[PDB]
Amino acid sequence: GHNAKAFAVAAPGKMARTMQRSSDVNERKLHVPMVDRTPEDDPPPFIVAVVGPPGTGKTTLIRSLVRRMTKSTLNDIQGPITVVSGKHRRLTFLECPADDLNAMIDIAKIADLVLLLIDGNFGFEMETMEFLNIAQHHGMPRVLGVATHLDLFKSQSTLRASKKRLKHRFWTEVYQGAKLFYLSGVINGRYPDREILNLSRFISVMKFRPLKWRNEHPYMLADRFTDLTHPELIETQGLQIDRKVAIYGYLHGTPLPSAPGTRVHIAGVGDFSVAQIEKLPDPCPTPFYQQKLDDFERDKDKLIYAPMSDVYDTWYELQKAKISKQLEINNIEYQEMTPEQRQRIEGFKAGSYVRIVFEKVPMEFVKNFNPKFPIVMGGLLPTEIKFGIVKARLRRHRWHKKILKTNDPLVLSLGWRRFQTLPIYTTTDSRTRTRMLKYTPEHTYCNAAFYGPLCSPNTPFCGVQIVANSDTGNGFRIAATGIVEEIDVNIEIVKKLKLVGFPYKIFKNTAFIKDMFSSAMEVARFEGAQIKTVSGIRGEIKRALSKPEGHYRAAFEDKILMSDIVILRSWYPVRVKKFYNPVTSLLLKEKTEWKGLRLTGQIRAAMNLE
Amino acid sequence: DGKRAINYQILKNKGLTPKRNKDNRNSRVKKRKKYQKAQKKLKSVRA
Amino acid sequence: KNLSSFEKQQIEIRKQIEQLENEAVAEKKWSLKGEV
RNA sequence: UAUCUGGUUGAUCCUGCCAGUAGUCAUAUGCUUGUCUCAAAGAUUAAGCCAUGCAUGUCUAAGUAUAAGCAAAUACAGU
RNA sequence: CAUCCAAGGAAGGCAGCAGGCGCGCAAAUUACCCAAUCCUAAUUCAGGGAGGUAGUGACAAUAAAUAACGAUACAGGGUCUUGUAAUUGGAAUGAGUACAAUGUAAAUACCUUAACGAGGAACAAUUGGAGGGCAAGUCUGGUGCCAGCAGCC
Ligand SMILES: Nc1nc2c(ncn2[C@@H]2O[C@H](COP(=O)(O)OP(=O)(O)OP(=O)(O)O)[C@@H](O)[C@H]2O)c(=O)[nH]1
Ligand SMILES: [Mg+2]
């Protein structure tokens, strides 16, 4: 065609360095492709969960945010509260119960934006670290730090140094360069206007990431609660029969199909099947939805809905294009067909205000109900309704002080479920068999088998100890991190066991041995095995004597000494326990302390024996 | 108070670093005893 | 007076917990030990 | 004053390449980051697109004062 | 390209200072002031995101803390010279905290200083590597395999 000499440039080195740096910038954009599965017409409100220590002032933060984005001060905040921002955005705020870890774990599983608040004068606390680890293990949402109580500092030098230290600790825990907000005072029950304005501005322009777990399993945030039973049914049969309960909220993630009887998991409650579902009209619509509606026929102050409270070129590019083109073919075949069968075959895509109703609901979900704890509903894949044993890998968490122990209770969260199991920790005998480990290694990973509901492979899980708020102390609560390797029913776990025995009559190259067995058939069953002495000479067993009850005769290569003690080495197969206990943390009269099985050291200290 | 305070292990965040001597903080003392062992060796061989 | 479904579920969970704790606090089985 | 050593050979020599050690107004990244002084910061890929706020106004004794403006020389007289 | 609405019409240009988007993988404050340097006007007086001040990822660069002197017992060179020690004795001091004063447009900070502040100096230094090259291991244990010897060491 032409010459490469003619199409040259004036500067080689600048091309070399700019091209290398541009290649690095271009490979910074590459990612692993997944699917969004988010609606384009009416996206659901983003969930903003505020998380921090008890007395640090999160209610004032959500109060100031709502006041700045609505010009309306609201008091007595409880439950999720929905606000509209801009022309398309809606944010549902939710306050975290600080003391409980259960709803805390559910919040970290559910939330899309997490406002994490830290006392500036005190410093970082254990609740912040625990929530950060739970969020990191279960799929990290967008974390935004805010620091309060900064008017308690009496010097500017200490204030600047503490701000730098908190910012760098946050940059260690979260990505580096993450910006966090500094809140000055509470002078009128709320924060200064400029900082609240910057908080509102940052979250009104931010975009979110498609997490792996949110894009296949449908989930639901419940905004209000109502019990639907006839009062005569309450009166006549003793007020205790399990009830029909209808609950309201917003669907996120995946269309939950419109056929009745789909299986449902409620975190902190259990597992049900939904009786009926329907799509109520949205009670807090975006304004743009209102001009769209008015355009179908061609909300000045109700921006708050709080019923809970009182008033090609690159492979990455072509795979993303493939995901987008199958998404738009699915959308365009959805658009050309009647809306009733759209509702029938897709089943309530996200952004829909959905009222669902179950049957057979216990009392303590209704009787001891409180508005200050979140309610989370979750759709279930079929693989998660089956039970079995799971073989995973886990480590002792690097901030947990003490190691774990085999056959001890562990309260672990996996998927949408949170339950207490009795795992057995095994190592491998160098890819030959499954060696049973009595303890947990201090700095390496061990496999673990435990009974529970099945799940997809490569699904993260996180275990903790007892969740009662009384005997917490200064210790850290996360105890096991890892992913699941495989699901099965039975695996071979092997424990080495050496039976002990003594000699009583010594011939030459032949001994008479007693004190391991008590019957002749026990010796006759184990004939042909090899017994080894303590000193180290080799031999085997030969015959069982008839008239003695347990004495038998065995062979040896050398003359056995009288004080030598024989042992027989066997490989006893042990089995897992089939205990499955859901935590039912939302089904308690206090919900701050739930005790199931206690640790071995705990019960040994309780009844005073070693 | 009931506020669960921070721990030293989880604040400074130095995990699995090898335990080094007190004299590795200051280079002057380490080079002092290095030169001192060197002159002891020199005094032992130049007798 | 009368028992609910939650009450019977919690009492059977509680007796399972009591049985498991009694099994755990007791001495281990000879097949679950070493150099026995 | 000017940092090279091997392989490519059983040795002797070109030629390119590879492995290693060291220096970097070189790009990117990681770990760590107590004090003093100092001073660089959206060019590298897009002179791509911009919410909101500010960035150019100005009166002397000395151009025009009936402000139903403010306080105290019947032509005005201060501000 | 793109904003507003009553649908008739009106309005737009951050390669100024902040700040945001441009990937779902990221990086300074939408801060204070004309006190300094100068610029503008009718003009000593007003204005100036020009500019200065402070804040912010170790750009780059300078100087520099994290210890110093002993007594006792062993190991020494062997009567005068050193090391080791869950041994011991008093001195000296700033990283921080802080009345004050200085500093500054007002501050922060620096320089100065009444007082507090050190034995595990816990007031808790890091990053790598070890036959070579151009330095520092003829150190230790464990793991996968062997139709090699013995046979479960
Ligand atoms: N000094 C100071 N006080 C604050 C600040 N923020 C909040 N407070 C005070 O801290 C108090 C406690 O916070 P709460 O209003 O009770 O909010 P909360 O974190 O949900 O605490 P609980 O309601 O008990 O769970 C408030 O009454 C505020 O007066 C702050 O930034 N500085
Ligand atoms: Mg509150």
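Following Swiss-Prot, chain A residues are numbered 25-322, 349-361, 747-1045, in order.
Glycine too: its Cβ is placed from the backbone N, Cα and C atoms.
Features reported for this protein in Swiss-Prot:
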type: DOMAIN; residues: A:68-233; note: domain 'Bms1-type G'
type: BINDING; residues: A:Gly76, A:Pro77, A:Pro78, A:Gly79, A:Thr80, A:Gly81, A:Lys82, A:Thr83; note: ATP binding site
type: MUTAGEN; residues: A:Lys82 to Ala; note: Strongly decreases binding to GTP
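Most other Cβ atoms within 10 A: among the binding-site residues A:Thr80, A:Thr83, that distinction falls to A:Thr80. On the backbone, the CA of A:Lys82 (mutagenesis position) and the CA of A:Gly76 (ATP binding site) stand 7 Å apart. Its own atom aside, the Cβ of A:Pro77 (ATP binding site) has 22 Cβ atoms within 10 angstroms in the protein chains shown. The ATP site is set by A:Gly76, A:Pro77, A:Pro78, A:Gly79, A:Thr80, A:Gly81, A:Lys82, A:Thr83; from the centre of their CB atoms, other residues of the chain with a CB within 8 Å are A:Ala122, A:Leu141, A:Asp143, A:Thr172. Around A:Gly76 (ATP binding site), a 10 Å sphere centred on its CB holds 23 further CB atoms from the protein chains shown. In this structure, A:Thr83 are the binding-site residues from A:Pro77, A:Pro78, A:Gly79, A:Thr80, A:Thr83 whose C-beta falls under 6 Å of some atom of ligand 2. A Cβ distance below 6 Å to any atom of ligand 1 is met, among the recorded positions A:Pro77, A:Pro78, A:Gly79, A:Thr80, A:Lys82, A:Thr83, by A:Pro78, A:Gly79, A:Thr80, A:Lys82, A:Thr83. By neighbour count, meaning other C-beta atoms within 10 Å, the densest spot among the binding-site residues A:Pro78, A:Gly81 is A:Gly81. In this entry, A:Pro77 stand out among the recorded positions A:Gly76, A:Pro77, A:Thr80, A:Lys82, A:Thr83 as having a C-beta under 8 A from a C-beta of chain B. A count of other CB atoms within 10 A of each Cβ picks out A:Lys82 as the most crowded of the recorded positions A:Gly79, A:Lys82.
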